[PDB]
Amino acid sequence: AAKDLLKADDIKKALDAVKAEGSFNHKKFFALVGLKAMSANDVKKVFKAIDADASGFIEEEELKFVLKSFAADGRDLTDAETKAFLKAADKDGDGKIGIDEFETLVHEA
Ligand SMILES: [Ca+2]
Ligand SMILES: [Ca+2]
């Protein structure tokens, strides 16, 4: 979904910016990849891409592999990057990310 939804050149730019281990910031990533200005309806389509097992939530293991939803060659996130992303996104503290939490995170910038 993500690569159909989003500009190829945006994706390359976003992935380039977070190449170095430790450099992933969700706010910067969302802005560069082009998710920031997208409608809730369209952000939902990206969410479903990241929700690999179709559970309805992005749980921690899926967050670690978030970059592979944008490029198959996307690196894993580090433990710290994963924890930082999870803490920012998981608004209710239940350990995983629901759609409405994801929507809010994308648009809170
Ligand atoms: Ca899931
Ligand atoms: Ca949650």
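Counting starts with 1 at the first residue shown.
The backbone N, Cα and C atoms fix where each Cβ goes, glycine too.
As recorded in Swiss-Prot:
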type: BINDING; residues: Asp51, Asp53, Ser55, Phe57, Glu59, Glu62; note: Ca(2+) 1 binding site
type: BINDING; residues: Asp90, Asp92, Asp94, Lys96, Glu101; note: Ca(2+) 2 binding site
type: DOMAIN; residues: 38-73; note: domain 'EF-hand 1'
type: DOMAIN; residues: 77-109; note: domain 'EF-hand 2'
type: VARIANT; residues: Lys28 to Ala (Swiss-Prot position 27); note: In alpha-2
type: VARIANT; residues: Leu32 to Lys (Swiss-Prot position 31); note: In alpha-2
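Comparing CA positions across the binding-site residues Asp92, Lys96, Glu101, the one lying closest to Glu59 (Ca(2+) 1 binding site) turns out to be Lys96.
The binding-site residues listed here are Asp51, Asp53, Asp92, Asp94; among them, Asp51 has the most other Cβ atoms within 10 Å of its own Cβ. Taken in sequence order, the recorded positions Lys28, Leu32, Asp51, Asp53 that lie near ligand 2, meaning a CB under 6 Å from one of its atoms, form an empty set. Take the CB of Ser55 (Ca(2+) 1 binding site) and look out to 10 A: across all protein chains shown you find 10 other CB atoms. The secondary structure of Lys96 (Ca(2+) 2 binding site), as reduced to three states from DSSP, is extended strand. Distance between Cα atoms for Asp90 (Ca(2+) 2 binding site) and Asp51 (Ca(2+) 1 binding site): 14 Å, as a whole number. For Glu101 (Ca(2+) 2 binding site), the count of additional Cβ atoms within 10 Å of its Cβ stands at 19 [all protein chains shown]. With a cut-off of 6 Å between Cβ and the nearest atom of ligand 1, the recorded positions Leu32, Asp53, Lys96, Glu101 reduce to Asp53. If you take the C-beta of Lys28 (variant position) and look for same-chain residues 6 or more apart in sequence within under 8 angstroms, you find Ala17, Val18. Close to the recorded Ca(2+) 1 site, the chain also has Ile50, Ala52, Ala54, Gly56, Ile58, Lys96: residues not among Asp51, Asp53, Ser55, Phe57, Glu59, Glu62 whose Cβ is within 8 Å of the site's Cβ mean position.
Looking only at the binding-site residues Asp94, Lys96, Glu101, the one with its C-alpha closest to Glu62 (Ca(2+) 1 binding site) is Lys96.
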